[PDB]
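Each remark here refers to the structure printed beneath this line.
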Amino acid sequence: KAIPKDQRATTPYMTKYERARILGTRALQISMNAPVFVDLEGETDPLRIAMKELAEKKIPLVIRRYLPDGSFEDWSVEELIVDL
Amino acid sequence: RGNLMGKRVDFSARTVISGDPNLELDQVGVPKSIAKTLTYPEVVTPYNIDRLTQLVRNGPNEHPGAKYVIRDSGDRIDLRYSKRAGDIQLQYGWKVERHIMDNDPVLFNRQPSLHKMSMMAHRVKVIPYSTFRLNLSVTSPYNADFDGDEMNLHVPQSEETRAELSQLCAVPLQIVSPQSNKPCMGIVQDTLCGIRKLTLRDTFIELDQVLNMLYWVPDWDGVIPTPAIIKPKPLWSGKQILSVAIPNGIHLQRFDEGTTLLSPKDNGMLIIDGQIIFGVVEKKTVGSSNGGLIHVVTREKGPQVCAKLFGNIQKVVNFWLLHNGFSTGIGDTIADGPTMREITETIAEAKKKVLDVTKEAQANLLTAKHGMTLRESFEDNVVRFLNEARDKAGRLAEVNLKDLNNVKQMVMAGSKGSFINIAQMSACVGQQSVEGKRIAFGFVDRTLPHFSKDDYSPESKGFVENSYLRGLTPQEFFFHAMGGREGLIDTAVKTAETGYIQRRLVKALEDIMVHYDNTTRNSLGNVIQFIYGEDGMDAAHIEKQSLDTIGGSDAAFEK
Amino acid sequence: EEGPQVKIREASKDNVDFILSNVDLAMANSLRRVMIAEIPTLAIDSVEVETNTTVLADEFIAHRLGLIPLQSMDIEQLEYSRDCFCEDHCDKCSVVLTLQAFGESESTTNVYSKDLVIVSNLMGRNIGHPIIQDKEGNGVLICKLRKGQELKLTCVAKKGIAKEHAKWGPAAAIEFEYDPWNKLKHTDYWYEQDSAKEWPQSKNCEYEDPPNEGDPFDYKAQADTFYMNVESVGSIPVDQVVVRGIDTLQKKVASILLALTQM
Amino acid sequence: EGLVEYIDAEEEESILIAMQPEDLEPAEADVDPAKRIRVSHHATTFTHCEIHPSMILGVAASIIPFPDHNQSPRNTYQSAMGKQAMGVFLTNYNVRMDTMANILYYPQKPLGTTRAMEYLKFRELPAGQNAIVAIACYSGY
Amino acid sequence: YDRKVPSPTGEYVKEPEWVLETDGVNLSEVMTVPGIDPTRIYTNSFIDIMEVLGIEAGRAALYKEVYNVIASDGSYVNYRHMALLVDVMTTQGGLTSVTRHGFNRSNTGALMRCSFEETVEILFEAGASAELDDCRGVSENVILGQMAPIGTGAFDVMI
Amino acid sequence: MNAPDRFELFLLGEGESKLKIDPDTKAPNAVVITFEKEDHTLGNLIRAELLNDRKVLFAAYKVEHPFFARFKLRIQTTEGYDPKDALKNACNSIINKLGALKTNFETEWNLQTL
Amino acid sequence: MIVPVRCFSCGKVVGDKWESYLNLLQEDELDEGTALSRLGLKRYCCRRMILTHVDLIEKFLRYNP
Amino acid sequence: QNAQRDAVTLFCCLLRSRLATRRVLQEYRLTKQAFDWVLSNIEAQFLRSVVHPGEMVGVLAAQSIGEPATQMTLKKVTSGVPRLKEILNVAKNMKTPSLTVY
Amino acid sequence: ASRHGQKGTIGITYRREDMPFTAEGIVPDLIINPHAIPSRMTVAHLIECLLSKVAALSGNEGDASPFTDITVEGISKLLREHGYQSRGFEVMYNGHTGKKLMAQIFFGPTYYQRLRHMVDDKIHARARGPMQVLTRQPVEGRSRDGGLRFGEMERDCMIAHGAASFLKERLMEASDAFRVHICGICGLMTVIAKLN
Amino acid sequence: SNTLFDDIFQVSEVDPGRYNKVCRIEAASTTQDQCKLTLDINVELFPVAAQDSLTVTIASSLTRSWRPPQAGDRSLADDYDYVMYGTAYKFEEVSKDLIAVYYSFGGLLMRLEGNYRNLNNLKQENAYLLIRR
Amino acid sequence: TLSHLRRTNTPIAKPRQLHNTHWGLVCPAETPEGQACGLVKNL
DNA sequence: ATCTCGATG
RNA sequence: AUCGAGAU
Ligand SMILES: [Zn+2]
Ligand SMILES: [Zn+2]
Ligand SMILES: [Zn+2]
């Protein structure tokens, strides 16, 4: 189907699962010399870069949350709130 | 079942385990040979190369090196043979299977795996010797003990998979469990027998010990706190320095039976901002309890704070105790001469109780309790009589054991043992039972061939009068034998009957999961629960509070 | 003299029961530790085996010879094998012995340490003699032979220390007790009725005062006076054991102090 | 000479066995309070008396020092593990070539013994050593 | 039995009461009697509860009994868990065993029921009926070695 | 097998210096000295004589783990005094006591018979 | 299997006292406890070493070649 | 929005009970600033406590009973393991039937 | 370990000095924890230890023969006649520091067993290696550099946590992983890699 | 920089509650018949017994690392023998017309009860306690 | 070796139970754990 | 009812 | 591959 930018209910907060793999999939790209959109106050490890790429919401991914019928809702990692 | 849903797999290990207290909770002592063998594929990058090449150089036999290197073409460079193995200029966009190192994420499990908790991500710390070492206070979830228990360890291969381990699976995340909405990790054995005796009012610690203890705590702020006592000789209380291990913004209030903001039993617990004010610290406070110091510190300060907490509590109490010491003799099961006299006769009065009911019953006077045989109401009367006899002999003993009796000292900590354990050691052991009832007549109308037939007395039907101290008699022994055969049997029959339960329970629920609409449904989209747990709330984030709208006077609701 | 103070009482070829007065417990301990584990000694750290027809296995026998007590009086003018510039041994850092015995008789032929045979040029220094305190003259029972069995060996003693392996203990057993009556209250005695009919009274209560019951706790009291007894094995006579310990202890304090000098 | 009889389970049904012969049939006529509490003589009938009771026990358990002052399933545990105890399994180990065989260096007869250790040749062919043991919290390792 | 109940004045207090405990079951006829309270009367036969008072009462015994199993040992387990279990058992309309009869004939894709007690048969009558497996189930995405609709794999990742 | 050779207890490896000194960041006028290939025999005797001196605020040691032959001494001292000395003075204080003793024993040894 | 040179726990030589010990029991007709004390074994760890060490060697020698 | 009102219900009954006027001011003497903190705090603290979509409760609820199930071992009732066995079998053939009438 | 079903693994080895010592100079060969004594009621263990002390001392055989008029008392009385306290305690000194231990300690010869099951016979570790012919899974058993089974049950645990990708990785890139071709119509392993 | 409370008490009971190094004391004040005290005390360091007369002060000084001595040459409010330092934790209206404070000296607790102690026993961390002669 | 000569095996109401009449003939303690507990006995 | 070992056609 | 013996 689709769904609009509106009419979204789907927790605006981030699941730990969401975060997990966003971190994970970023950590990956970093670990394969793909560019870093932060400044490294002095870190090497791919994950702990991704962690800092995230907390200054400079990560350019979009979650696609499926609903059980067959629809879904899109969510940039700018919108989602990292509490936890 | 065997090859698709449960394979055998690469990059795994297994060893004996043993407990190590100078090792943080979320850590795993990996022995060195294993880390010399297992490997994670790292990808060359500006960030790493310098370290990274030094590995390749080192070679696959001095610890922090590596085996194989893999290139554009995917060709495998074998660092252990190969002419070119002291060479190799690392070219960005390659990989380098490397020795597992300090601070890597790994899945450390014990079988049987009947939890999430039986599988957790740990933090590697490579060490000599050949034992997966671990922290005492990660015992319960795994269900381990160090009498030869063996444990598997799995190693992630993907950057994402590493994340999955450190972010979802990690030991400090699992502390506060959803299962029983309480913490699953506590403070056990030496640590705990000590978290307490350190604590007594009576326990005083003078300057020289204090200073090592303070230091012993890693987080220590480097500020000798002012001693309670300054007068004659400036002393510190047990409590006092243990307070250091406790972080700040930590508040805890207990109250047990005789407790009063004066606590003349040094009862309960009062703690205001990482400071212990009165009360002995024992299992109720610092076990895997619900009101628990650990339930608090976790939710309040964070998972990683409570994780280091454990270490610090340990390190100080483990030290102090090491210099104070503790033991256990057979003297700790002996008890006062006149008490053994009182205990004996306390049994004796119950042996006439039963005698009398036997003699009563023999004259058809015994009346039947509505809906059971005279014989079942004879048996019932008797069994009770000697259960109440054991207990009372026991309680009689629970009293001689003085506040220094090492058995009792562990008992008061909640570290090991129970009343029953005292009862049977010092007092009488008690009645033996098979299939619920006292000892059968396997022979004709008699228990053994040392008895006359038709003998329903205690002795004859499996009452062990002596203690594990004095020692059992031939008969007692043999009945006692029958006792814990039945025991051993259904033990290893409980373990199968159950291993099947946990398989079907699992296989039916399995695919259920809260979807992104906070409903709760299976593979077909068929709804089960419209909100998870009926409030859409994770169990871990939940605790026993009181609803003081419910109870008390209409007056004092209004007062 | 000045601080730390001795009063020998009993004295033997292997026993030195003394009172050690005016010291920190700290050092009474650190002396005892060193005395066990840190004064150097000669013992056999390389057996080179020609023929062994014995009941016992090679590396078993090897073990035992290692544990054989050897003279170590002039040890401190022998070098560690690691420190000498030679390839493997020399006579400058090792002392080699040989064992030959062969079942000859019918009636069980014994092999004592007494049959160990110096070979290497001693340089005329007191070193690497199988120590014998046996009365009938034969040290340790190495192993037993039958009618037709051989032992043909080559021992190579090296300098070493307990820390490395306990064959280099010169030490055996150190007695050590302070404050006979619990005047300082460094223990809390475990009791059934009377704390004092139940624990006994060490000979060491004789050379100290009772407490005149009424008196309160001596609160700012510390420990002087430590009743010791160093039992030597034989490698070194007893005097030297306490001595070289005091020495070696001093010597590794030195190295730190002098290691700030270097830094 | 008829001083002894071979009794089976079935015939055991029709008899009365005495446990001790001593304290169980002299004339009836103080009690060191730490001794255990054996029952009485309440029987006059006895046809044949038990040789000695520690013969209800089998090979393994007869190795245990004081199994009477011991919870019953413990004894059972030990009686599986004495069969995993390292020691001299035979004098002639030196001449027998079997897949795997362990022997202890300095085998040591125990200090605490059972009267049925004599017939079980356990002091002659020990397994295990006589260690000075200390019950204490020390390093907490 | 012992009961905690309101006093007129507000306090909860001990009104001790008189209950009868049976050995045998015919709910059908004992609640219809005089002098009992038909609003309370309880059987440990949650199976007899259901056929009488409908599914939604049945559930709430099934639970209550599962609870008394765990609780009588001291152990506490947070509701939701046992609730879910009970909820799953009781939603097809009937009571549905946690054995191959209840939960393994239940419509599911085939590969799932495969990974359990009657393997081959289920593959056969899947074959003949021409079942279409969804590939939404845990067990099935494990067989084919793919990312499971689970925590990490429930969502999708994009740009 | 994973056992390390014993000598690693009292023999220094490569680029491993008996003392490594760093400045404790938490306190002031304070110091943490690592002692490679040494154990309680040394650390405990150093601490005690570090505490008798009356211009010392604090001192303590700890063998971070009993597999390894290391140990960490932490000293804090008076406004003025630099711990290196407080350590120096200490070490010597000790050496004398021992020299005193070594003599004093040797004296009372010689007077006895047998 | 031959006396164990030096007692495990304590460290004092004892391998040199075996033949001597057997001679004190069998010959001057003494109880092991006195014999043990006579041979300078006063602690009990050092004592238990002689009072136990069982001399299996006397049985393997028994075999021929 | 009616499920919402009904998932929150019990929490508020608490919230209001531990937030009554008398109590806020008299029992635990709060101040505007601290009170408005306590207010903002709970909200966050609640929100965090929600279930995260992805949670595989299916398994989790099984394990959480299946575990303490393996930890049971030893006034006439079928109880422990054998009862559990009964229960989950949906026993028609059951051993301790009992009516309990008030 | 011991003789009354009280087993144990070694956790650590200390050198004689670091061991706590008795004033007579003795040190313990082996230290057990007092926390495995209340809950298995292994009283004999204790009694053996007391008996065995006396007997080592007096140089007499320990009679622990089962049914007997031997008594904890009957022994203790003798242990005293010899100079040590009658319940096997001795005052000990933490050898680290020298200082007396605050508690007194149960100390005695106790017959211990060495058991089979040593570590360096168990310490298998695999990091990829040989695979079976049929399945192309890693082989059973350390005896041929085999794998470790990531069983059905350990799967359940990775599902619980929510770790999907790790599940894949464990169940694919380690162990079996294999690419096949498939018809985009008659959906079957019927195809034909004339790959090249 | 000053004192907070002062009085001479007399002890009635001396209670060792399964303890050999502390006794908790119930003592009463000469002077004002609306006042009494409760005090957990190290009775090995500074003994105490039947119908005794003890003096008491609170104070708030003579907070960084505790230096010691160098103070055989210094200020010390130590004209007193026994002396502790605690945190204070509750101020109990006995109701009235009367008020009780609660101090903790590392688990050695303290109760007090009067009514001028108002503008005089603050609400505070500071609380030394000095007990002479 | 002695024990394993003096062993008993039983294939397959309630036979694992130590039974009264075992007194004297079969050992009440000696038996393996789980698997085949109480089916296997020693004399 | 996760592991090690031996044996066997 | 069949098979028994063990660690939990
Ligand atoms: Zn040389
Ligand atoms: Zn010895
Ligand atoms: Zn096709």
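We're sticking with Swiss-Prot numbering for chain C, so the shown stretch reads 3-265, in order.
Determination method: X-ray crystallography, 4.1 Å.
Even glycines carry a Cβ here, placed using N, Cα and C.
Quick look at what Swiss-Prot annotates:
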BINDING   C:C86, C:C88, C:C92, C:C95  Zn(2+) binding site
MUTAGEN   C:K9 to E  Transcript termination readthrough
VARIANT   C:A30 to D  In mutant RPB3-1
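Everything Swiss-Prot records as a feature, shown here on the structure.
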| residue | record | Cβ within 10 Å |
| --- | --- | --- |
| C:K9 | mutagenesis position | 14 |
| C:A30 | variant position | 21 |
| C:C86 | Zn(2+) binding site | 16 |
| C:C88 | Zn(2+) binding site | 12 |
| C:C92 | Zn(2+) binding site | 15 |
| C:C95 | Zn(2+) binding site | 18 |
For C:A30 (variant position), name the DSSP secondary structure in the helix/strand/coil scheme. helix
Write out, in the order they occur in the sequence, the residues of the chain not among C:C86, C:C88, C:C92, C:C95 that have a C-beta within 8 Å of the mean position of the C-beta atoms of the recorded Zn(2+) site. C:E81, C:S83, C:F87, C:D90, C:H91, C:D93, C:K94, C:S96
For C:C95 (Zn(2+) binding site), what is the secondary structure by DSSP, using just helix, strand and coil? coil
Could you measure between C:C86 (Zn(2+) binding site) and C:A30 (variant position) for me? Cα positions, answer in whole angstrom. 34
I'd like to know which recorded positions lie near chain F: of C:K9, C:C86, C:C92, C:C95, which have a CB under 8 A from one of its CB atoms? C:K9
Here the recorded positions C:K9, C:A30, C:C86, C:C88, C:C92, C:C95 meeting chain I with a Cβ under 8 Å reduce to C:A30
Separation of alpha carbons, C:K9 (mutagenesis position) and C:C95 (Zn(2+) binding site) (Å): 37
Listed recorded positions are C:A30, C:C88, C:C95; which sit with C-beta under 6 angstroms of ligand 1? C:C88, C:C95
C:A30 (variant position) sits from C:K9 (mutagenesis position) (Cα to Cα, rounded, in Å) at a distance of 14
For C:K9 (mutagenesis position), what is the secondary structure by DSSP, using just helix, strand and coil? strand
Whole-Å Cα distance, C:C92 (Zn(2+) binding site) to C:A30 (variant position), is 38
To the nearest whole angstrom, state the Cα distance for the pair C:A30 (variant position) and C:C88 (Zn(2+) binding site). 39
